[PDB]
There are 2 protein chains.
Amino acid sequence: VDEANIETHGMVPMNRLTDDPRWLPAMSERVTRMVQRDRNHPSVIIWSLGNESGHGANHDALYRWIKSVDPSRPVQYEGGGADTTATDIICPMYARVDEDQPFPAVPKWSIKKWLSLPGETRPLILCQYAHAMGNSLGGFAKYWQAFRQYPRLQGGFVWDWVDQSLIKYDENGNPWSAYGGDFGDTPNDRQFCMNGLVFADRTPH
Amino acid sequence: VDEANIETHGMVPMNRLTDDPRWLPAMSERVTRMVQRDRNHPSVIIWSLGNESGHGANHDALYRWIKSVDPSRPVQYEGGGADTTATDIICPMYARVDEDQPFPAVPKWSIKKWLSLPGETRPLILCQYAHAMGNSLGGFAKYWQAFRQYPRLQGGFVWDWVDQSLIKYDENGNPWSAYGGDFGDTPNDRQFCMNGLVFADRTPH
Ligand code: NA
Ligand code: NA
Ligand code: NA
Ligand code: NA
């Protein structure tokens, strides 16, 4: 999945820049210039309009731009409820197998319920599931049971591969794995950079 | 649900008479004369082409006959896998909530999985579920949790209301409830006539 370098997660709402036409130029260069560079690679099967930036009208514009200039690949985008007009795939992040999380505007339905909502035609492939932060991947079996039972459940992408720990050296030059704040960075989100199936040195969890 | 007087369950295959054009006349008069008599009752919201008679080309013919003559009401029929071209409603009997029963030709999918199958848009209302024979209705709550969670699961009809017990009198003329074989009837299917939520005298189970 080749993803454009667009994330506006910290805007309030997440929509603020991606729905503004004054940001459509900046956003189009990050989508279009990706397609122009990577369009010949067979490994790329799906284009992504970015991550966690709500759902703005610029998303719908650039979705249709990709469709027009490269019909050979589906386009996906999770923002604004995972099933917007700018996605060919229902690509939720952390939608649970049986339990609904009915957040206002942007609900995370049961992946099994989500398929059968009236008028919903598309496959579902979680762009992110099974958050692997420390001692986790509890209930991972429950996804794959559901994946195998339901044809339109075609799997997902685990979040994620590598702990984003950095090496620091103490006063005597011993290396140790550091996370949020360990460099005087404030504010910070501490451990939440470490979500990997493997440690930073690629040792398996 | 107003249901035509057509069941050919014991034919091998169930399809045998309902696919035969020579039985289209006999079947048409059981469907058409039902509609002519009961088409003014507001209590009647759904027409049924019959019960357990497989899926024949006569079913499709009489389905279209009802659609043409009375658009007011959906038509449903369970025979030949509960999702045939002769039904507006996915009307399985004894489809389970979570577990598939993948019988060749006529599978009973999990009612939740059934809804999500590619191209399937219809509501699902079990024509028969929760077989209440003797000490039964185990797992009844599992259905209703699913009915409430899934919009396109719109419920079902329990099998069934009354024990088909009959009364016999002992040597003193005290009555007792009889079933299959209690009248010298052979062959017979014994207790299988008693499937009700109530006894024959309408005392609840
Ligand atoms: Na599957
Ligand atoms: Na993280
Ligand atoms: Na419902
Ligand atoms: Na029975």
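All residue numbers given for chain B refer to Swiss-Prot; the residues shown span 411-615 in order.
So this one's X-ray crystallography, 2.8 Å, going by the header.
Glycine is treated like the rest: Cβ placed from N, Cα and C.
Database features (Swiss-Prot):
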BINDING   B:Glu417, B:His419, B:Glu462  Mg(2+) 1 binding site
MUTAGEN   B:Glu462 to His  Slowly inactivates galactosidase activity by reducing the binding of magnesium. It increases binding specificity
ACT_SITE  B:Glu462  active site, proton donor
MUTAGEN   B:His541 to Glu, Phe or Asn  Poorly reactive with galactosyl substrates. Less stable to heat than wild-type
BINDING   B:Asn598  Mg(2+) 2 binding site
MUTAGEN   B:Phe602 to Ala  Decreases the stability of the loop 794-804
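Positions of the features from Swiss-Prot, shown on the structure.
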residue	record	DSSP class
B:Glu417	Mg(2+) 1 binding site	coil
B:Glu462	mutagenesis position	coil
B:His541	mutagenesis position	coil
B:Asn598	Mg(2+) 2 binding site	coil
Sequence-ordered recorded positions from B:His419, B:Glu462, B:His541, B:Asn598, B:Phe602 with Cβ under 6 Å of an atom of ligand 4: B:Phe602
Rounded Cα separation (Å) that holds between B:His419 (Mg(2+) 1 binding site) and B:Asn598 (Mg(2+) 2 binding site): 15
Rounded Cα separation (Å) that holds between B:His541 (mutagenesis position) and B:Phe602 (mutagenesis position): 10
B:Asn598 (Mg(2+) 2 binding site): tally of other CB atoms within 10 A of its CB: 13
Cβ atoms near B:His541 (mutagenesis position) (within 10 Å, other residues, all chains): 15
